[PDB]
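Okay, structure first, notes after.
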Amino acid sequence: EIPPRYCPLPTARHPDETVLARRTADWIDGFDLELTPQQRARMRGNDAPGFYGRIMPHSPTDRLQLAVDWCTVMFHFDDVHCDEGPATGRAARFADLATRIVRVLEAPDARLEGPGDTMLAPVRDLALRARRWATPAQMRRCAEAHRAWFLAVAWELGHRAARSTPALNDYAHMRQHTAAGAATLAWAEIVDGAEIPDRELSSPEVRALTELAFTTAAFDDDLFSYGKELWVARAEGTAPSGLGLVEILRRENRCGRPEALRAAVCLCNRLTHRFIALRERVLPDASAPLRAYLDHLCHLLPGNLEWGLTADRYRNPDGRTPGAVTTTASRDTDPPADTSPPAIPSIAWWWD
């Protein structure tokens, strides 16, 4: 199913996944989400502890709980508040809820609860808990990373409402944001307990590294969730969504499905190799917090792959069919023969 991914990076699991799973489930249960057992099962299928624990396998358990908890509520946000509710006024309802969430991260006692709100109390709890470990610059990074995610989701809902297919150039730099890469990883330096110097985090080389890691992970997410996209489309009697690297290359190259999967993986291999090569040049002068950051990006790439191929989120999607979708993967041990920049301008500067 998925042609050989080049990813010569070790992957490891956090030893306290079970503890994290238990507290996560308990923590999200103490608000007012009114979670059905079906909903609690899908959350288990999301394996938030397995996902973040692979990003940070050596982190202390009580601090990792912060990042894990966030994945918990943002899987629920993703599945209940993204592309759902009435089609009439759908964009307005998203943007309204998105800006509330950002504000609560900036001001936990803003009290922006509307009628029937159940996505702000846990976000507030996360903000309050994040203000006990994090520097001001850190908090600011979480808010603005949430803005980047949500602006990209507004972009995404436009395409879903039109069933359009984004051109490759546009998708190639937007996908890191619809995937919430930066918002997902911004918790890591808070868990680590040391501020990454803004001067480093803003340098062009680190920005390339950052966007390489998040784009790669999101393209992989597109790969290991392709089956689900095919299942959903088969169930709903529609064509697969254009919001996905495979379908975009299909439409762009007027090719068949297998050719598109090979092209998608070829691209992923080139991004991954570029990320590794650029990491080599950056490491020597890297402060310890930046090194740690690159360490988490390095665990993210193979960790995301292993999570996505094994998590029930993408195998038993509705929560009632064990093995409806099965997805295979290989590891290509050879680096890509072509190390030059792809013909995708919106991202070419990563090879600068």
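Residue numbering in chain A adheres to Swiss-Prot, whereby the residues present occupy positions 10-361 in order.
We read in the header that X-ray crystallography, 2.3 Å was used to get this structure.
Placement of Cβ uses the backbone N, Cα and C atoms for every residue, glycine included.
Here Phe60 (mutagenesis position) comes close to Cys80, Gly312, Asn313, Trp316, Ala320: these same-chain residues lie at least six apart in sequence, with C-beta atoms under 8 angstroms from its C-beta. For the mutagenesis experiment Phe60 to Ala, the note given by Swiss-Prot reads: Produces only minor amounts of cattleyene.
Quoted from Swiss-Prot, the note attached to the mutagenesis of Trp79 to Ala states: Produces only minor amounts of cattleyene. According to its DSSP assignment, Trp79 (mutagenesis position) is helical.
One mutagenesis experiment named in Swiss-Prot is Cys80 to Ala, and its note says No change in activity.
Counting only residues at least six positions away in the same chain, no Cβ atom sits under 8 Å from the Cβ of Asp87 (Mg(2+) 1 binding site). Among the features that Swiss-Prot reports, Mg(2+) 1 binding site is placed at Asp87.
Per Swiss-Prot, the feature geranylgeranyl diphosphate binding site maps to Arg184, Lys237, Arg322, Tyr323; the stated evidence is experimental evidence. Under the three-state DSSP scheme, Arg322 (geranylgeranyl diphosphate binding site) falls in the helix class. The Cβ of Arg322 (geranylgeranyl diphosphate binding site) lies under 8 Å from the Cβ of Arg51, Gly54, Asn55, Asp56, each of which sits 6+ residues away along the same chain.
Annotation of the mutagenesis experiment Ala188 to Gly in Swiss-Prot: Causes the formation of an additional product. Sequence-distant neighbours of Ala188 (mutagenesis position) (same chain, 6+ residues apart, CB-CB distance under 8 A): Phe223, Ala226, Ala227, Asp230.
The number of other CB atoms found within 10 A of the CB of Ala189 (mutagenesis position), across every protein chain shown, is 24. Annotation of the mutagenesis experiment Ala189 to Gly in Swiss-Prot: Causes the formation of an additional product.
Around the Cβ of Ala227 (mutagenesis position), 22 further Cβ atoms fall within 10 Å across all displayed protein chains. Looking at Swiss-Prot, the entry for mutagenesis of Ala227 to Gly says: No change in activity.
Annotation comment: Swiss-Prot describes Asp230, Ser234 as Mg(2+) 2 binding site.
Swiss-Prot gives this note for the published mutagenesis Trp316 to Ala: Abolishes production of cattleyene. Around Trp316 (mutagenesis position), taking its Cβ as the centre, 26 other Cβ atoms fall within 10 Å, counting all chains.
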Secondary structure at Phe60 (mutagenesis position), reduced by DSSP to three states: helix
Same chain, 6+ residues apart, C-beta under 8 Å of the C-beta of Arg184 (geranylgeranyl diphosphate binding site), given in sequence order: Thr224, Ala227, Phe228, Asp231, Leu254
Length of the line joining the Cα atoms of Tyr323 (geranylgeranyl diphosphate binding site) and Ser234 (Mg(2+) 2 binding site), in Å: 6
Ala189 (mutagenesis position) versus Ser234 (Mg(2+) 2 binding site) - Cα distance in angstrom: 16
Around the Cβ of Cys80 (mutagenesis position), the count of other Cβ atoms that are within 10 Å: 23
